[PDB]
Amino acid sequence: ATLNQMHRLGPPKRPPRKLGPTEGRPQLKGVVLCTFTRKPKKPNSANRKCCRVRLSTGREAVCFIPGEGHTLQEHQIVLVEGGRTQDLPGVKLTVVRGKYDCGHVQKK
Amino acid sequence: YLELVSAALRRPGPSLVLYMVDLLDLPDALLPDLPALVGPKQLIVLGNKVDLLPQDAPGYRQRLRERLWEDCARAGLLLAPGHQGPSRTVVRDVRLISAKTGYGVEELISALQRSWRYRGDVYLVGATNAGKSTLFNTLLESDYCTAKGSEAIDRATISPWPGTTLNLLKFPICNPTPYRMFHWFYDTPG
Amino acid sequence: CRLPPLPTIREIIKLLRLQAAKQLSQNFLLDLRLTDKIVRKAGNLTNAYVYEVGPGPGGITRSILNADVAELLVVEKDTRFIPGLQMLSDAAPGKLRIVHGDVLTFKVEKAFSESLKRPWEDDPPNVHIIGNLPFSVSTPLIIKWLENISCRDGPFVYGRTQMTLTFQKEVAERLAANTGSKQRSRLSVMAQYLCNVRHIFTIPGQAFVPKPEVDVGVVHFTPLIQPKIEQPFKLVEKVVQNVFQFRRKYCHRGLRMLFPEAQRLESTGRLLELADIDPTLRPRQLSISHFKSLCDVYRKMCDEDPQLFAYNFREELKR
RNA sequence: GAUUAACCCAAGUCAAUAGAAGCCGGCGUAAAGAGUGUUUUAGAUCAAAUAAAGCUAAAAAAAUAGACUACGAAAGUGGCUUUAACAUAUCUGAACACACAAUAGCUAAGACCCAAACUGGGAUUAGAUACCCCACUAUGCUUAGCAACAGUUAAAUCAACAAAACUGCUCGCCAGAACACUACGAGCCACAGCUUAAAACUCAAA
RNA sequence: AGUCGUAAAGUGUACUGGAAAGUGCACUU
Ligand SMILES: [Mg+2]
Ligand SMILES: [Mg+2]
Ligand SMILES: [Mg+2]
Ligand SMILES: [Mg+2]
Ligand SMILES: [Mg+2]
Ligand SMILES: [Mg+2]
Ligand SMILES: [Mg+2]
């Protein structure tokens, strides 16, 4: 582009950055509605532990529960953070272990 | 109305009624009384003031059209939309318009100038606040009218209603297109 | 039930004495698996009487016999395949009844017993037709059988017999086309006011051993209890043909040709006005109700004018 | 996963989130430059055409010349005569101005020799010829309507492939798949069908 | 997926009811 064209158009204008599942917040509080398991996309095979939660913003979302063994039931309060579960499509939220009802993974 | 205007509107021949109903003011208590008011002739229900309605959800217009259809159904009105085949009051169409913004008026004109059965005189019936006068002014200044001059004073004429002294406006209209390949407008008291 | 193995294309070339693979002038479906699919889509054939047309090598025959049919009537035109079908009959005694003759003239109405004849308004009468014929023969056949449904004769003396026929993909689409679709044509209306027509699935050309340059559709017909036009078949055929002769022009441009020139202008208008057809409707936008209206008014016009129904405008343009 | 050992930082560590952090790069094939001419506030330095009348020879449209390459802005123009007649003394600059031009698809009327999808009829194997013959439609006809410009060949020319690379100057255009997918709906229709979309979303590719 | 089987010519567009593709119109080598 010529100097006149760049003067006309002006400085480049970066589009506003996209808000993620947490809407630009570190963590979010949520209420568990139901627990289930999902199957990974296939270079891999497993039964990943997931749960649907209603967030404080009112939106519902599927979250992955890390670690071996969880005791989450319906109506329990959890704190969920960002981070994609790479093998589960559409699962962008992860439950924080050791906060509210979701306890730490039992040793061994 | 029943003792003065219904006589002319129950003269046999080719005729059409553009019944106008205010969308905000529903249910219409005048709707069940149409069979006696106008008689057993073709009727198009026009929901006016649709632009003034908040859009509660997508497709609210279809819900309003349906609601008008069941409101016609509850009364003893025959619902015969679209092609029917080779009497009592028959509702041909339910069309949402807004005379102020001219939303749906042009499509109304196109619908009126596309069918065999919409032949003859048009009688714009309605209630007082339905908004009849705005629609009359809108339709008056359009290709729908057979204009001989531009000024709206001469284009529309005043005539006394038959059998009475009620002077009302009227402008002459065109026959629908099928009647050239191989009639007056009327506003009635609200 | 053990049956002989399917003949490979080598044995088929040897059997037809061509000695080469590029001279068949015919495409065979030698995939018993797709034929299993077709026979599955034909419905539940358990203890059914199947009239199978265009047997050929016998993939469809083997698939049907694999289902527990009662009698399987086979009608083959070629005599080089009767040996294979006789071996099939011997392998499955009592079920395969082979016949030699043309399907366009064979009389199915006497083939099966008269204890299978159900009434027209009741369920389909346990008698099925399955067919993988040359596309040069399936179109005349379906026209003939549509006339038979209109007259309630022929294969439909047993009632509402269901048909499963293979057509070309375009022809199948047109047979099962909806109003306004780009495939809506004469064949759509002619099939659809007499039958429930369903284009189930398409078999690509690469699945046939000599691969054709076309796809193949499978279409299922079920005669309708109440036909959507109660007129003679030839009258409806004439009306539909004259409507669809000009597919891209308004419907009146095609409907004016039903009448002599002398009364063309007035008679066409009278037809349209006693019907309620908006003359700006193009032929693909006409439902079967519009054709019912036109057919009723045209039957009237013929009944108060004897000469009209035989009129052909090209026979008048010759002079 | 546990355990051993190692590594980094350390009264911290680092999981999530949000910032800091980026257009003087390109537009033949990857995203991105041609239908033609004129004009236009500014910016730059580079100050055998066409339309009319007439007329025709072989068999309405024009063999030879034409191995010619002219005229015209482009599309296009090549039978003869006559009459008008072929803008402009710098360049760039239009979706919105004026002229043209072509390409689809429908709408009205009109002509119809000839040809001809469809539609009928005749003949043919042993699923005949899809293919031959006859007849006749739509249509083919006639109206009226809907990268530029100036200079360089000096350099290592030179991702490849095309079409040897270059500068200067200006306009338009380009910032993953994605000219993705999808009908919440809208119009026509009038119970069951047709036409009409962007965005999210997802992925580490394309 | 195998505990499955086997060895002149083109490009568009329109119509196609004797459509395993055909014909019509315009183009390309
Ligand atoms: Mg801390
Ligand atoms: Mg490109
Ligand atoms: Mg210029
Ligand atoms: Mg001819
Ligand atoms: Mg430019
Ligand atoms: Mg054909
Ligand atoms: Mg072709």
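Sequence positions for chain C are given in Swiss-Prot numbering; the residues included correspond to 10-328, in order.
Note: Cβ is positioned from N, Cα and C throughout, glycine not excepted.
If you check Swiss-Prot, you get these features:
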| type | residues | note |
| --- | --- | --- |
| BINDING | C:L38, C:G63, C:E85, C:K86, C:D111, C:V112, C:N141 | S-adenosyl-L-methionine binding site |
| MUTAGEN | C:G65 to A | Abolishes methyltransferase activity, DNA-binding and SAM-binding. Does not abolish transcription activator function |
| MUTAGEN | C:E85 to A | Inhibits rRNA (adenine-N6,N6-)-dimethyltransferase activity |
| MUTAGEN | C:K86 to A | Inhibits rRNA (adenine-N6,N6-)-dimethyltransferase activity |
| MUTAGEN | C:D111 to A | Inhibits rRNA (adenine-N6,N6-)-dimethyltransferase activity |
| MUTAGEN | C:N141 to A | Does not affect SAM-binding, DNA-binding nor transcription activator function |
| MUTAGEN | C:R183 to E | Abolishes the interaction between 12S helix 45 and TFB1M; when associated with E-256 and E-257 |
| MUTAGEN | C:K220 to A | Abolishes methyltransferase activity. Does not affect SAM-binding, DNA-binding nor transcription activator function |
| MUTAGEN | C:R256 to E | Abolishes the interaction between 12S helix 45 and TFB1M; when associated with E-183 and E-257 |
| MUTAGEN | C:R257 to E | Abolishes the interaction between 12S helix 45 and TFB1M; when associated with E-183 and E-256 |
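What Swiss-Prot annotates, mapped onto the structure for a quick look.
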{"residue": "C:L38", "record": "S-adenosyl-L-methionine binding site", "DSSP class": "coil"}
{"residue": "C:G63", "record": "S-adenosyl-L-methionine binding site", "DSSP class": "coil"}
{"residue": "C:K86", "record": "mutagenesis position", "DSSP class": "coil"}
{"residue": "C:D111", "record": "mutagenesis position", "DSSP class": "coil"}
{"residue": "C:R183", "record": "mutagenesis position", "DSSP class": "helix"}
{"residue": "C:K220", "record": "mutagenesis position", "DSSP class": "coil"}
{"residue": "C:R256", "record": "mutagenesis position", "DSSP class": "coil"}
Cα of C:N141 (mutagenesis position) to Cα of C:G63 (S-adenosyl-L-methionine binding site): how many Å, rounded?
6
Using a 10 Å radius around each Cβ and all protein chains in view, which of these mutagenesis positions has the most neighbours: C:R256, C:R257?
C:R256
What DSSP gives for C:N141 (mutagenesis position), in three states, is coil
I need the CA-to-CA distance for C:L38 (S-adenosyl-L-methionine binding site) versus C:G65 (mutagenesis position), whole Å please.
9
Express the distance between the Cα positions of C:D111 (mutagenesis position) and C:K86 (mutagenesis position) as a whole number of Å.
6
In angstrom units, rounded to an integer, how far apart are the Cα atoms of C:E85 (mutagenesis position) and C:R183 (mutagenesis position)?
28
Residue from C:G63, C:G65, C:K86, C:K220, C:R257 whose C-alpha is spatially nearest that of C:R183 (mutagenesis position), among the recorded positions:
C:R257
Between the Cα atoms of C:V112 (S-adenosyl-L-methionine binding site) and C:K86 (mutagenesis position), what distance do you get, rounded to the nearest Å?
8
Can you tell which of the mutagenesis positions C:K86, C:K220, C:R256, C:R257 lies nearest to C:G63 (S-adenosyl-L-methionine binding site) in space, using Cα positions?
C:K86
